[PDB]
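K.L.:
Structure below; questions to follow.
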Amino acid sequence: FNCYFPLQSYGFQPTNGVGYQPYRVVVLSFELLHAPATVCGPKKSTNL
Amino acid sequence: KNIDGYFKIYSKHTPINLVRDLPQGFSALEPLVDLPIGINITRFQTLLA
């Protein structure tokens, strides 16, 4: 009483609606400081 | 050397026959390593076996 668990479980079932289905989400956050860039564009090349 | 956070390492190996001091001569160092790390380095140290 008055002391509940901090975490609760997801009730994932294949018979539930779309709003209750698990969704995998990935957030790509790009940081650019004064340091030299090390993840750069591919810069596709052409024929010679 | 350190240029704008880029660490540049050049090296050159040669065969010599002398144990007293440095053999006088001329030898160039080709560009070997270039690391874009960006760490401010003021001191260093070596480690032998």
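Per Swiss-Prot, chain B residues shown: 195-243, in order.
This entry, so its header tells us, was determined using electron microscopy, 4.4 Å.
Positions of Cβ are set from backbone N, Cα and C atoms, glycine also.
Swiss-Prot documents B:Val213 to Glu as a naturally occurring variant and attaches the note In strain: Omicron/XBB.1.5, Omicron/EG.5.1. Swiss-Prot gives this note for the natural variant B:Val213 to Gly: In strain: Omicron/BA.2, Omicron/BA.2.12.1, Omicron/BA.2.75, Omicron/BA.4, Omicron/BA.5, Omicron/BQ.1.1. Recorded in Swiss-Prot as a natural variant, B:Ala222 to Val carries the remark: In strain: 20A.EU1. Swiss-Prot lists B:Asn234 to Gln among its mutagenesis entries, and the accompanying note reads: Increased resistance to neutralizing antibodies.
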K.L.:
Calculate the distance in Å between the alpha carbons (Cα) of B:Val213 (variant position) and B:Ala222 (variant position), and round it to a whole number.
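P.N.:
Cα of B:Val213 (variant position) to Cα of B:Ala222 (variant position) measures 22 Å after rounding.
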K.L.:
To the nearest whole angstrom, what is the C-alpha distance linking B:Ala222 (variant position) and B:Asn234 (mutagenesis position)?
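P.N.:
Rounded to a whole number, the Cα-Cα distance is 27 Å.
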K.L.:
For B:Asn234 (mutagenesis position), just count the other CB atoms lying within 10 A of its CB, please.
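P.N.:
6, counting other Cβ atoms within 10 Å of B:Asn234 (mutagenesis position).
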K.L.:
Return the count of C-beta atoms lying within 10 angstroms of the C-beta of B:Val213 (variant position), excluding that atom itself.
P.N.:
5
